[PDB]
Number of protein chains: 4
Amino acid sequence: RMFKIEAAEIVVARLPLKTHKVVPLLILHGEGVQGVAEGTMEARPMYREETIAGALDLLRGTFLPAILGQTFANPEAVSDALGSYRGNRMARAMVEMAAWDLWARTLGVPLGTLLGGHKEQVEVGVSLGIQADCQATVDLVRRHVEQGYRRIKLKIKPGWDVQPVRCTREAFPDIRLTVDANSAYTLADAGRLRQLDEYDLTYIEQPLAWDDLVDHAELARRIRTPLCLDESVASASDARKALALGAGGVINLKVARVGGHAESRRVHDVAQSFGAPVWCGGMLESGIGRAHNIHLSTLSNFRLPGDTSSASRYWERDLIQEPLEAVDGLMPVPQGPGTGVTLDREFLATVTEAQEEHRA
Amino acid sequence: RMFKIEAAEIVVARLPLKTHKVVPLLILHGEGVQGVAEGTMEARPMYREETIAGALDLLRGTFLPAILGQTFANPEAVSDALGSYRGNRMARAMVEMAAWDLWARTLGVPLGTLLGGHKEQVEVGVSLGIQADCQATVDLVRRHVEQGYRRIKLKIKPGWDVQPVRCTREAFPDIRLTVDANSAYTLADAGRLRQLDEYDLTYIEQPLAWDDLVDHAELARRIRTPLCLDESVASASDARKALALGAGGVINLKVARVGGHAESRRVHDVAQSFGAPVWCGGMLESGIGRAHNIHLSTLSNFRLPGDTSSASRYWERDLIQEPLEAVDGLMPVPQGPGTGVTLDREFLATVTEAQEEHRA
Amino acid sequence: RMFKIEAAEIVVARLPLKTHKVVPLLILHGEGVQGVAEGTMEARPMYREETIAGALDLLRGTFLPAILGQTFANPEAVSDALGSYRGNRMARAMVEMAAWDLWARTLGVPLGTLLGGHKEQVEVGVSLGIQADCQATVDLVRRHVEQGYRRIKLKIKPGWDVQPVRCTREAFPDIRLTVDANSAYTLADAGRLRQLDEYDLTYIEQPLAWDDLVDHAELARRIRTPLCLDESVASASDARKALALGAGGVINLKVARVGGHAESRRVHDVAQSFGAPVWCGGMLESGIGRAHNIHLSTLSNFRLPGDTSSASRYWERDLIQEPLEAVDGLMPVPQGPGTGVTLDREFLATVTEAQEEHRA
Amino acid sequence: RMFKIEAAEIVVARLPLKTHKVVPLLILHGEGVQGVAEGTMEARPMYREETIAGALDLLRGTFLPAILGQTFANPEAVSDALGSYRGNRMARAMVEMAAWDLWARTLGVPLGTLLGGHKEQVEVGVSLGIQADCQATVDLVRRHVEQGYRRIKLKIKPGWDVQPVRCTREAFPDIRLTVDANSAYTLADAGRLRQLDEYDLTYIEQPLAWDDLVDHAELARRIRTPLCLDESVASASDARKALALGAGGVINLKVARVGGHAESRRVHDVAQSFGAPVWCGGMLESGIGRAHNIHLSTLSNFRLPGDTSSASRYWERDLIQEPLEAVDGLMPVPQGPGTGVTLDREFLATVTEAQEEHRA
């Protein structure tokens, strides 16, 4: 049957790291159940263009009034009801993703299942920041290999790229090794990046501008290491344009960046139609966003490990009742309907900076 | 939750037209409900490569033994369980589409709804067989324009292609008009086909070889009328390749031709990501296949009218209880869970020529 | 010499039209003068992605703290000081354009002059909203052709795009005519749009998605009318990519959309280097924004008439003291240093809904 | 306010090297201030096509009569007033550059500041001619590294290219190394030049014909070392064509070759829009041309070191009162309005070969 959205809560938490992270949550209420999603926009536009102030104003002044009191067949119908508005994909994702969760819960079905996934565990990789030197890089890679991670990602920058990769590959000839180039490079750097080619990296992530596809296509002609797109893939048509232009051969898929689960599955399927893999990117999520991420990751073209590593690595204590812990580089799918996780409302209350409720 | 496929029936019916039609039906039984799908393969390989003998042998010898007694999370898991066998998409489709109907019925949800569609009625046109002359044409058409059909499609061939179009076009200056060039052409006939350009056809359907993309891409360069592909797109990756090549601007999407609903959604999404619309093809289906088609057609990129006209055009009596009649070129979505239609078993029995039941 | 930004005011005004208009103003104070700029972002993201809530939060929380109490050589140094934050160009523009006005006023020089322009008046056209029919069209147009406006622009959509053009065109055979296809199209509608070709439109503005370059490049190949980009060019590098791709032959340059005057000059120069003209877009601005626009428009590659029509078309009373009225489709450059216009503070106060002052 | 050009002097100096250099100067007088620029054309057309005799005849018989007694808003207005005439960009640059200097001085603003630069020092590189052998090459590279230069440029020729580069890179694995190929090569040399690739040169400067872009584009396909354009980039549209054709990835920008500061900033911005760097080329300038060069170089896309090394390296004594001396590879911006340097009129008088004055 159709679901009616009767109430929405916005809860902004300040969650202690293992300083603090601002965690915006939307809770949608209907049919005796609730849907929960997590915003990935920041106070300031650093990763991408959206902000908490812009996104929450858009929710409370536009998206919520458009859906509160309305009745919907499915989450696609919810998304459609927004629709006129340009960009703001992470703000949209809050509504859409909470809608997926609520809809799945009206049916009693896990979320990944309704999206078409049937994996019971997903492979997780680890991300290493820049270390002081090579032997420090390798010691930390050695640790993470021992813990069972199935992909190693090295943060790199101009002046520190070929060296950490070379040292790592020498110590670990067979591991799956990638790098995060963090848009710090230009086309003048093609010769330096081409020096990575002999180390058989699975991909180099978004080396050039964050919103670019065209120069990335030129760079992919100059080097043999595959390029992975991140910030410049915000929709299925972006994904199509990227792959067709040869901007990259791999996509870091972040569910909120592209506007939610429906569009993410579209990105995943467009990639697959090109025979290109996707993998799940991370954004320091509380267990709400991590759980949505894990369910999305159960889809078959998530063929490279994702950044949905153990929650305890991030938080002294998480916003949900359930532990999300990876073992030997496998994260289990949290059991239950929708996301299969549940807010700890009293713990949440201790870290609430602001909350509000809205009705029709 | 999960569903166990306990039994499967293959029922073959023959329906006289309005020459005739063999309807191979698959009924899957599980969890106190059933899913039904209809085969679109022919006795002989005239429209494409599959045959009824080949497909039923594949079902009973391979596909059904792979699923009977097994428990599945979703229809995707059912498809996954069939294995790496090559081609035979219509055969696959029988199992896959029956599994979608069964799954949706265990949830109590309409099929379209679970595939992401939220249209409540779909626009439909008609395709008319080959016409004896440039007045009879203008008249059999007239009968369908009087019924409010939203697109008129004419079969063509040389040298009966061009005059009909200028015929119908001047005698119906404003109608949406298209042709199904019926692979009765090679690149040689490209000059004959450019003649159709002035008559604002929405598209020319599959003018060249049924298995071709490359020559179509060449032909599209030489004429202004958009090309629509049917036979040559049997998967989401074929769709990607066709569109990347510029083989067509439009895809006729037949659910069973591409191996079922999930792959159809993928085709639908790949097309939308290239900015290409789809529309729903017809294979002279009984109400089972027609109902499956209507639900698929509720998805947003079905932006052109489909071949899903009124059942009463085809049969004096259909295999289901519910009518499927369009009015003013709009087909409503039949209410109820899954397909929203129901075998008329008593009538079915009178036209059955074969039946069999399979169990674990 | 150098200038110290000592204070900043954000003043939000609402102006009824001739539905309504929120004018966010930024006033920068330094060296005994002030610079004023106007925000072109909307309450809700309808034309593009920025919102007023998002932008003002970014100003007061990030941009203003970066500049207040600081000393700068030029407006470029001001922009540089804002940091690496992503997107939010209209927000940036408020600071940047205010800094240009302030800087030019410390020198006593007109703004246009410092940007390299030496035109003394600029050619202007008008853009007309959507028209109720093929006689009313020919008439609201007539009123503007009687005023000597040098280009007529019509909003369009399907299926009200083609008849208006042949309409107006035969009823005004010789006028410069264009359409703003209002991203109400996808590549599917490419056939509808080629119909416009015979009617010597100077261009078709942004027919496809607001963030697209690639599909526009494909569309441009299929029609003879030049394409003009608006929404899809937000920087000089976007302009380079668009033109290298063949996404358009014309750019509608909106100063605030690309992040201000210096970047606008760069866009202007990239376009000229490809042999592509620019023209000045409109965002329903008060006399502050309209005056900024007129000065930018004095640059040599503004070779097509802009949307900078007479202020009296929009407001019964403007926020500045000076009139900005065109005659015979020529807008003169308002005299004085910087923008050459001056807030009417008494009148401004009557329509102010918010104000704030920020200091070091 | 506007400036009026009341008088012009042409002074031709023969300046003793540290034999002699002919230094043509233009001095423009107006508004109680003066602007000074230096011609870079030679007695004979060796570097490019212009000559002193042609250029001075064009100044005195055409450009000066066109501007003397006229009133101008800015330097762009001055340039515009010439305009009809073809090529002769260095002759034009004399007027335009003197106009920049005079205009800046009417305002009391440094020249780089009005062009948008805000660097207070610019990085300088060194140029080495062909040495006898490898150990002589390396000894001189060793010296210049020790002095602090931030780029080493080696002159190379057929028969002496791979050897000096190989020797240098062995001794200096990390320095920024480039070569000047001086149009001495042909496409038959692609294999020899490709042997430079393993030494990670920042670029090879103009290896093929001086006025070519097309063959340079073919050569850039055959080797991985970036090509730098010099003589074949004489305008922003040349720069656009070069980068778009893939003729090169770097531009040696010489202000007079392209026609002066306005067009140079256009070249700089067009490059930037491609994400390609520029750097400041040199032409053995007296302190007048070196000072103009240093101010131009303050712009942000001058991201590689320029040939604006110490004046004392060139001249026993310079034409200006101010010392232009680089320390540790950084040249300070000369302080004051316009160029921030001042002719030593009595020293100038001792080396004057010819002078003349012109009025309206």
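Following Swiss-Prot, chain B shows residues 6-23, 34-375, kept in their order.
Backbone N, Cα and C atoms are what each Cβ position is placed from, and that goes for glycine too.
Lifted from Swiss-Prot, the feature list:
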| type | residues | note |
| --- | --- | --- |
| MUTAGEN | B:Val48 to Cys | Loss of activity; when associated with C-120 |
| MUTAGEN | B:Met56 to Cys | Loss of activity; when associated with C-65 |
| MUTAGEN | B:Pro60 to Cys | Loss of activity; when associated with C-100 |
| MUTAGEN | B:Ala68 to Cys | No change in activity; when associated with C-72 |
| MUTAGEN | B:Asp72 to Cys | No change in activity; when associated with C-68 |
| MUTAGEN | B:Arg120 to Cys | Loss of activity; when associated with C-48 |
| MUTAGEN | B:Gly127 to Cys | Retains 93% of wild-type activity; when associated with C-313 |
| BINDING | B:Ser142, B:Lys168, B:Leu169, B:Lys170, B:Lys269, B:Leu299 | N-acetyl-L-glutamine binding site |
| ACT_SITE | B:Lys170 | active site, proton donor |
| BINDING | B:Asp195, B:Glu220, B:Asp245 | Mg(2+) binding site |
| MUTAGEN | B:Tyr218 to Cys | Retains 35% of wild-type activity |
| ACT_SITE | B:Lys269 | active site, proton acceptor |
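Non-local contacts of B:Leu299 (N-acetyl-L-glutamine binding site) by the CB criterion (under 8 A, 6+ apart in sequence, same chain) comprise B:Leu22, B:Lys36, B:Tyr329. In this structure, the CA atom of B:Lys168 (N-acetyl-L-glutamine binding site) is 7 Å away from the CA atom of B:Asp195 (Mg(2+) binding site).
B:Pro60 (mutagenesis position) falls outside any helix or strand according to DSSP and counts as coil. The C-beta environment of B:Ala68 (mutagenesis position), restricted to residues of the same chain at least 6 apart in sequence and closer than 8 Å, consists of B:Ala58.
In sequence order, B:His133, B:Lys134, B:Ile309, B:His310, B:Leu311, B:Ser312, B:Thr313, B:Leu314, B:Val348 are the residues near B:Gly127 (mutagenesis position), counting only same-chain partners six or more apart with C-beta under 8 A.
Here the recorded positions are B:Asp72, B:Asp195, B:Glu220, B:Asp245; the one with the fewest Cβ atoms within 10 Å of its Cβ is B:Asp72. Other Cβ atoms within 10 Å of the Cβ of B:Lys168 (N-acetyl-L-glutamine binding site), summed over all protein chains shown, number 25. Within 8 Å of the centroid defined by the CB atoms of B:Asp195, B:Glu220, B:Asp245, the record's Mg(2+) site, lie the Cβ atoms of B:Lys168, B:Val194, B:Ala196, B:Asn197, B:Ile219, B:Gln221, B:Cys243, B:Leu244, B:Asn267, B:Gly296, excluding the listed residues themselves. On the backbone, the CA of B:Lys269 (N-acetyl-L-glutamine binding site) and the CA of B:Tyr218 (mutagenesis position) stand 17 Å apart.
Within 10 Å of B:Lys170 (N-acetyl-L-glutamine binding site), judged by CA to CA distance, lie the following recorded positions from the set B:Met56, B:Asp72, B:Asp195, B:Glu220: B:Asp195, B:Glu220. Put simply, B:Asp72 is the one of the recorded positions B:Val48, B:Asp72, B:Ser142, B:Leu169 whose Cα lies nearest to the Cα of B:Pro60 (mutagenesis position). A separation of roughly 35 Å, to the nearest angstrom, links the Cα atoms of B:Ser142 (N-acetyl-L-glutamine binding site) and B:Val48 (mutagenesis position).
For the recorded positions B:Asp72, B:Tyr218, B:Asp245, a Cα to Cα distance of within 10 angstroms from B:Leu169 (N-acetyl-L-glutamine binding site) holds for none.
When the C-alpha distances from B:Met56 (mutagenesis position) to the binding-site residues B:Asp195, B:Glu220, B:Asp245 are tabulated, the minimum falls on B:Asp245.
Checking each of the mutagenesis positions (B:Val48, B:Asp72, B:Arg120, B:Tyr218) against B:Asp195 (Mg(2+) binding site), the C-alpha distance stays within 10 Å for B:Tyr218.
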